[PDB]
Amino acid sequence: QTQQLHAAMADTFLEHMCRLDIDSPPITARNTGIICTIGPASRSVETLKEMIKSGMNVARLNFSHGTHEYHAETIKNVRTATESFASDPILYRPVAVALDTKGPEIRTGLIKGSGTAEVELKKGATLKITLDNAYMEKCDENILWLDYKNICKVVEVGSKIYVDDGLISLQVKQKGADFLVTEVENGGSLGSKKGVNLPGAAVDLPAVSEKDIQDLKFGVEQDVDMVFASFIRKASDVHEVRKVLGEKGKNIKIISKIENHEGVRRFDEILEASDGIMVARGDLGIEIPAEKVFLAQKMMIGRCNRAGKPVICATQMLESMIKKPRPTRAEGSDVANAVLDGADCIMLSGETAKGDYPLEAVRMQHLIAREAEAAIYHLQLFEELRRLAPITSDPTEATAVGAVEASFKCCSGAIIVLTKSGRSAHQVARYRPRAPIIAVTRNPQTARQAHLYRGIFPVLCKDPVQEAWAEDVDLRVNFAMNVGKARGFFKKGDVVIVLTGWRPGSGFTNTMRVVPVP
Amino acid sequence: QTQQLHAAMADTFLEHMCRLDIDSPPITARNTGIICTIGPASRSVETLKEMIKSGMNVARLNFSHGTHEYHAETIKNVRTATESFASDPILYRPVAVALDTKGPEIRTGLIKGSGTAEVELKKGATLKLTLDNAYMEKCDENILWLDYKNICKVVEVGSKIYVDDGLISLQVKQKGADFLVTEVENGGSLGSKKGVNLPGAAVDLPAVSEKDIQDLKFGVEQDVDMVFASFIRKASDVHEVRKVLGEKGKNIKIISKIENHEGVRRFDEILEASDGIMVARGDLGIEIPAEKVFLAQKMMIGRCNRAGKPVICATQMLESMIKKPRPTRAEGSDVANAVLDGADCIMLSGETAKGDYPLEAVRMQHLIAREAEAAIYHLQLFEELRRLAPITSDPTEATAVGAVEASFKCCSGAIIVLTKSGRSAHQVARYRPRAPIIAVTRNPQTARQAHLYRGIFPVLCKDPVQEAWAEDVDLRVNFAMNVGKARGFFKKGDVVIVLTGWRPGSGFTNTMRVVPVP
Amino acid sequence: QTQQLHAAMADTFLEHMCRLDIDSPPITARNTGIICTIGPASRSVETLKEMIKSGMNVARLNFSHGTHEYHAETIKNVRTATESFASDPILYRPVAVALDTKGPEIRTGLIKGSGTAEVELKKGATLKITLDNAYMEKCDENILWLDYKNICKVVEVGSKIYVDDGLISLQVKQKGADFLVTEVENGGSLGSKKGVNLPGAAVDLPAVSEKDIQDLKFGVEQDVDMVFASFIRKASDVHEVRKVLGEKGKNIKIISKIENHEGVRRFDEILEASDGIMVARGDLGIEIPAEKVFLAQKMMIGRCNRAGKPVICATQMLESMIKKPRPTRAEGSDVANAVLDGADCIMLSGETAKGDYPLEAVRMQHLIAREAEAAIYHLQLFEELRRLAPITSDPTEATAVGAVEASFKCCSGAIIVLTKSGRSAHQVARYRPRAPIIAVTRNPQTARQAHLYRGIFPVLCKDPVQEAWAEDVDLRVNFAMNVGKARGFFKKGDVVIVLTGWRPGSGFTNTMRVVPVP
Ligand SMILES: O=P(O)(O)OC[C@H]1O[C@](O)(COP(=O)(O)O)[C@@H](O)[C@@H]1O
Ligand SMILES: O=P(O)(O)OC[C@H]1O[C@](O)(COP(=O)(O)O)[C@@H](O)[C@@H]1O
Ligand SMILES: O=P(O)(O)OC[C@H]1O[C@](O)(COP(=O)(O)O)[C@@H](O)[C@@H]1O
Ligand SMILES: [Mg+2]
Ligand SMILES: [Mg+2]
């Protein structure tokens, strides 16, 4: 009568749905990664401490706005908040830092010399688009300046332009030398420095701008865990980010953000070149028709699950929580369905960066994820992952699917994995066990990067290397036993799966043990 | 390449997801029924004409507010708009009328003049919780009193009272090892006349209030097609609505709204007694934890699909469209997932009743539904429905499963069903074909009520009765051919499935024909 | 294009059949146990050496015929032949001895004083059955003596009497006391001391006769590995055999032979009480209609597979090989299908006991088994075994299933299992891996008894117990590596699965390692 175990036993997906039970409580463990955008609502050390307690795993830094100095301070505050819990290694939670690039963005300028001024646009009205820098800070109801000098080369008569998250829509009725005559289709309030989308158009802006270069270099300096690369259209875009990160940033994970039609069409080559994917639904839902976004989301999650690569579901997941302490029913549904789709990580943007309820948003993601994780039809999911995964000679892959199989068979409270680089734990995660994967590492970057994968609950061991290797291994296993008991994942007498290797070093995971919790 | 046919052919659900394609266009046909709440934004004949054109199948009248005179005028306008298209029988769309009851409620507020003296709160104040009808109608600082009597017997200390339907949370504590105490907590504001809830309880209130009685009788007078019965807790509640509708309203469909923990717990008995179910997520999401609503939604949709009974997914599906001309990404997701879950109908409330963009909301539900319908994994869905449906001697059930099988085998443009009561078309809908079900009927109520079922595209035959019954049957088949050709569901030479019976009258459907479009 | 790996990957059983390929050669390893009845054709040390080389695993002694002296000599010769290979422990094959009881048989007397003398019986002719021992030696064309005293009390008028594996049929025409008068329906060559079947009748003979007692006692003295108990009707029959074997024979395996209606009806209780089952098709096909035998065979194999208990398919598998050096196509089919059904063991009776081609019969069973083992649809088989096997907390179960899963993932050349009692190896066999299970034991009886399980290739470790337990464990693993390499199951660099425990003694298997062959 716990964790949807009645639904778990169903012979059909339909019967599985019929058995979902609001009176069947989830396990304590939450498997889905929580990524939070840090901004003025969430930047203080004190707020960041509560974020972490509420379930934040990754701190996203959005490089659309702010200076390096601002970002360096945020990173410092994230690290201050994280390390305030280092005193108890059993309770310490690793926290990753993600750099989200600006990328090839298009923005308007200032309404009447102000950052906050708005004008109204009425349905049918003429609005002139200018690239004359004179009108940079002088936008209004009749004249709009935007920052893309090549707009006129790529737009035509009858093109649609979207302003402010696609809320304002324009139709190019007349095209000039370095200006556009448009008609307001969908009107509304136009404010300053709003995002512009050209869904029809082949936009000519660089994959990695000069600003993106400086930002990525800063990320290397700041020891960031991962890059969320905005507007990835093709594999060569990924390779440009990778080259910029260089040898010095070779271990930083590249997550390609898919937010245009091109990114979708060339998904396979992008996935192959990336460490994972973000379904960047914001821009994606402006670039392609809104009614198609769920198709692209489920296609990308599916392909990532098949590749064993991390996938993030991002944007407007709990949007109304910017202003309200409770989400709408669509938002509750969206979070649950991203989990059920297969997403490794769910994300908050404005909900944590600037909203009135950042901690409530985090808490809500935690609550929903855990409910949805119990509602997964693992019986079908594990059968299909097995059938679709290549037979290989890799001992670690064999140990991992065997451990996952074993975890289903004895209903284990956890899979404990010792890992240096994270790979052994990643290989377990790919097979989607119900039980949490406690990944024990001494590598602090490994501990942080592990949040990219569903189910991986990283624990940073800070006990010194014990001389007898077998004792050092047992120490780390016992550490995980202590964490799992303290977090209420399991109790003494329960069975857990333990994954180790036959010698120290990396690349030797080959041992699976079914052990009672002491 | 069309209607996700590549995804359709996948051997696994995971590969099916991998194959979902934003460049695979849907068919013209949309199967999911659209229910729109009518109010000041959508009440005019002229707006209602556009609502119908945009895809409105059912007009919901919410009896929480408004007089019978107001409602009678709305119903008149709906009928005026609908009948403006009666001139072309080929293109005429039937439009149903649904009466949504107030049901047993509570009504918060004493100070109520357009903009009330705010709830806001007051994390411990004097309002105050009373075991009496004494100090109710009194205010001296900031208080707002309700309309319900006996709270006790079915009560426990420290419970919650969600004012303005979940916009405000409450702390209310009585017993309480010290006197007969009260308490107040976290607030916001108030519009005018709110509500109170009592979680996990068995609430005693009448199923059918005196007001409900008058509105149900009004519904019979106004020839409504269906009743959405509010706050159904048990089968005897449904039987009370049924008795109130009486012999005169015996053909009016009763849709039980599942609104609370009891309604979820007693779901099976409610379902058996009802004509269908509404997943009333608004109240449900206040009554149970918000993070559990997706569980109850998927449980009820699944059980309804299993029973072959209509299920409506309701509340906040495109909520942000009240103020904005585009939905959020969570809202697009929610609509698509309700359809993928298997909902027969999707609903709009404030989006069409009071919002700034009613037609855009309707259109968006139409676009999403049709995209999601192509993304259904029919291969698994039809296998599971067959495996789980009882073998019976019923010739109609066997014919209707034969018709769906045949429709999958020849990739038919439609399933044409002659039906008097709708039952034969309902029986086809239960098996979830990809192709639209063109239900040809002379019964105008049948034509309207058929919108409750996924894929039933009702057509009201006006043509006079031909002399030879076989010729009158062929006339109605040809009528459906003409509708399908006009709507672009199919062209001359395409194959369709045709269902008829061996003699006139209801209950004799036993003939399935695979026929070319003339 | 080996081991039917193309057929292995099919999404359906039908496609799997379509992909079966005569040009796809099997591995080396043969999993199905081969049981050979030893008799005059096969009992010389020299022939027995070749039977072992040809693949004989179990030596069956049929106690319907022959003296203790004769059987003691056979057993001595089996042991002489087996031990001639003891010189190389790497190549030594353990060989089990099985005692097959006479049980409650009914046999005829001697034809005209001789045990080889044969009357040809006429169709339609009269034959008198007597219990008068005057005629017990004087059996002829018109007088046949049976050894069943209670014949007349259990066989009514009109009853069918079958003689000589059912080939001769007689109808009870005249029912008396001490005798019966019958007409030969199916005439033929009647010989001496032929089996009699009374399919209608409730035969009241003891489960364990006085001869059976002398025989089982002899089995205990002779250190037999297993008893094939004839004509088991009920669980109390198994308990009887178990009590007869007593403390002294407590480790001898009881295999209940199912060969009448009652034993099929009471199958579940029999199975629960036994160590395994023989499908004793000979008698079964006379006792129940011949056309039902395949139903009872597939039912019993299925239930045994589900229980993880050994099942033997027995009787007439290659019958024509008694006289011919090649089998019929029905016989090739029968062998292949018993393996495909999921039989742990196949058996030879007259083919090895008295036939002209015993080594050819053994060889043929080995060739067909190995071809059929490759044709198994493991994808469905392993999925179904998993779904149907209880979730338990048993660490060994979890390890055994983990092992089989891992073995499928890395296409391992073997699963190596250290076992004292055999149980850990039995637990792996239950889940049906494609790869052989090399069971390393120091227990010689364990090594012999392990032939009862599909895929278990037992190896008897002779090496002395090392002082360091970890070194003793590694020594046994290495021994299995050497066996596998020598038998061509795998080569250096290939991967294998290794199962061990955390401490010495039975019941602690919890460790699964994926190890390269040194
Ligand atoms: O996942 P990775 O990076 O391959 O690391 C797993 C490694 O961790 C271990 O369990 C322990 O290694 P250390 O003692 O070096 O920390 C190895 O046996 C194994 O090869
Ligand atoms: O779906 P229902 O109400 O059972 O109606 C189906 C009936 O319609 C028919 O096809 C036509 O009947 P009518 O000619 O009386 O309309 C019958 O043969 C069949 O029994
Ligand atoms: O199959 P069984 O009878 O439980 O034996 C398996 C046992 O063999 C071992 O691997 C080795 O035990 P021994 O050293 O006592 O032979 C144990 O760790 C394990 O419990
Ligand atoms: Mg973006
Ligand atoms: Mg027999």
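Throughout, chain B uses Swiss-Prot numbering, with the displayed residues spanning 14-531 in order.
Just so you know, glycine gets a Cβ as well, placed from its N, Cα and C.
Quick look at what Swiss-Prot lists:
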type	residues	note
BINDING	B:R73, B:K270, B:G295, B:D296, B:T328	substrate binding site
BINDING	B:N75, B:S77, B:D113, B:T114	K(+) binding site
BINDING	B:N75, B:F76, B:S77, B:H78, B:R120, B:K207	ATP binding site
BINDING	B:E272, B:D296	Mg(2+) binding site
MUTAGEN	B:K367 to M	Abolishes both pyruvate kinase and protein kinase activities
MUTAGEN	B:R399 to E	Impaired homotetramerization, leading to homodimerization and subsequent activation of the protein kinase activity
MUTAGEN	B:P403 to A	Significant reduction in hydroxylation and in PKM-mediated transcriptional activity of HIF1A; when associated with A-408
MUTAGEN	B:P408 to A	Significant reduction in hydroxylation and in PKM-mediated transcriptional activity of HIF1A; when associated with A-403
MUTAGEN	B:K433 to Q	Mimics acetylation, promoting homodimerization and activation of the protein kinase activity
MUTAGEN	B:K433 to E	Abolished interaction with phosphorylated CTNNB1. Impaired phosphorylation of histone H3
MUTAGEN	B:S437 to Y	Unable to bind FBP but still activated by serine
MUTAGEN	B:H464 to A	Abolishes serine binding and allosteric activation
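Features as recorded by Swiss-Prot, highlighted on the structure.
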{"residue": "B:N75", "record": "K(+) binding site", "Cβ contacts under 8 Å, 6 or more apart": "B:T50, B:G52, B:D113, B:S362, B:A366"}
{"residue": "B:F76", "record": "ATP binding site", "Cβ contacts under 8 Å, 6 or more apart": "B:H84, B:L112, B:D113, B:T114, B:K115, B:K224, B:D225, B:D228"}
{"residue": "B:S77", "record": "K(+) binding site", "Cβ contacts under 8 Å, 6 or more apart": "B:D113, B:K115, B:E118"}
{"residue": "B:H78", "record": "ATP binding site", "Cβ contacts under 8 Å, 6 or more apart": "none"}
{"residue": "B:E272", "record": "Mg(2+) binding site", "Cβ contacts under 8 Å, 6 or more apart": "B:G116, B:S243, B:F244, B:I245, B:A293, B:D296, B:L297, B:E300"}
{"residue": "B:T328", "record": "substrate binding site", "Cβ contacts under 8 Å, 6 or more apart": "B:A293, B:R294, B:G295, B:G298, B:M360, B:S362"}
{"residue": "B:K433", "record": "mutagenesis position", "Cβ contacts under 8 Å, 6 or more apart": "B:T454, B:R455, B:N456, B:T459, B:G518, B:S519"}
{"residue": "B:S437", "record": "mutagenesis position", "Cβ contacts under 8 Å, 6 or more apart": "B:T409, B:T412, B:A413, B:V430, B:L431, B:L512, B:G514, B:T522"}
{"residue": "B:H464", "record": "mutagenesis position", "Cβ contacts under 8 Å, 6 or more apart": "B:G46, B:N70, B:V71, B:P107, B:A109, B:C358, B:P471"}
### Summary
For B:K367 (mutagenesis position), the spatially nearest of the recorded positions B:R73, B:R120, B:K207, B:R399, B:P408, using Cα atoms, is B:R73
### Query
Cα distance, B:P408 (mutagenesis position) to B:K207 (ATP binding site), nearest Å?
51
### Message
Let's check the environment of B:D113 (K(+) binding site): how many other CB atoms sit within 10 Å of its CB?
### Response
25
### Task
Out of B:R73, B:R399, B:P403, B:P408, point to the one nearest B:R120 (ATP binding site) in space (Cα versus Cα); all of them are recorded positions in the record.
B:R73
### Query
Three states by DSSP: which one describes B:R399 (mutagenesis position)?
helix
### Message
Through the lens of DSSP with three states only, how would you label B:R73 (substrate binding site)?
### Response
strand
### Query
Which recorded positions (B:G295, B:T328, B:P403, B:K433) come close to chain A, taking a Cβ gap under 8 Å as close?
B:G295, B:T328
### Query
Do any residues at least six apart in sequence from B:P408 (mutagenesis position), in the same chain, have a Cβ closer than 8 Å to its Cβ, and if so which, in order?
B:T522, B:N523
### Query
What other residues of the same chain, not counting B:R73, B:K270, B:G295, B:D296, B:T328, have a CB atom within 8 A of the CB centroid of the substrate site?
B:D113, B:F241, B:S243, B:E272, B:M291, B:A293, B:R294, B:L297, B:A327, B:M360, B:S362
### Message
What whole-number Å value do you get for the CA-CA distance of B:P403 (mutagenesis position) and B:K270 (substrate binding site)?
### Response
27
### Task
Any same-chain residues 6+ apart from B:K270 (substrate binding site) with CB under 8 Å of its CB? Would you list them in sequence order, or say none?
B:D113, B:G116, B:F241, B:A242, B:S243, B:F244, B:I245, B:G276, B:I290, B:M291, B:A293, B:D296, B:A327
### Query
Relative to ligand 2, which of the mutagenesis positions B:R399, B:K433, B:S437 have a Cβ found under 6 Å from one of its atoms?
B:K433, B:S437
### Message
What are the sequence-distant neighbours of B:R73 (substrate binding site), meaning same chain, six or more residues apart, C-beta distance under 8 angstroms?
### Response
B:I48, B:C49, B:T50, B:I51, B:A111, B:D113, B:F241, B:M360, B:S362
### Query
In the structure shown, which of the recorded positions B:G295, B:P403 has the fewest other Cβ atoms within 10 Å?
B:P403
#### Entry: Maximal Cα-Cα distance (Å) across residues annotated as binding substrate, namely B:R73, B:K270, B:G295, B:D296, B:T328
17
### Query
When the number of other CB atoms within 10 A of each residue's CB is tallied over all shown chains, which of the recorded positions B:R120, B:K207, B:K367, B:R399 has the maximum?
B:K207
## Note on the structure
Not counting B:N75, B:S77, B:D113, B:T114, residues with a CB within 8 A of the CB centroid of the K(+) site are B:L74, B:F76, B:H78, B:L112, B:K115, B:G116, B:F241, B:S243
### Query
Near B:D296 (substrate binding site), how many other Cβ atoms are within 10 Å of its Cβ?
24
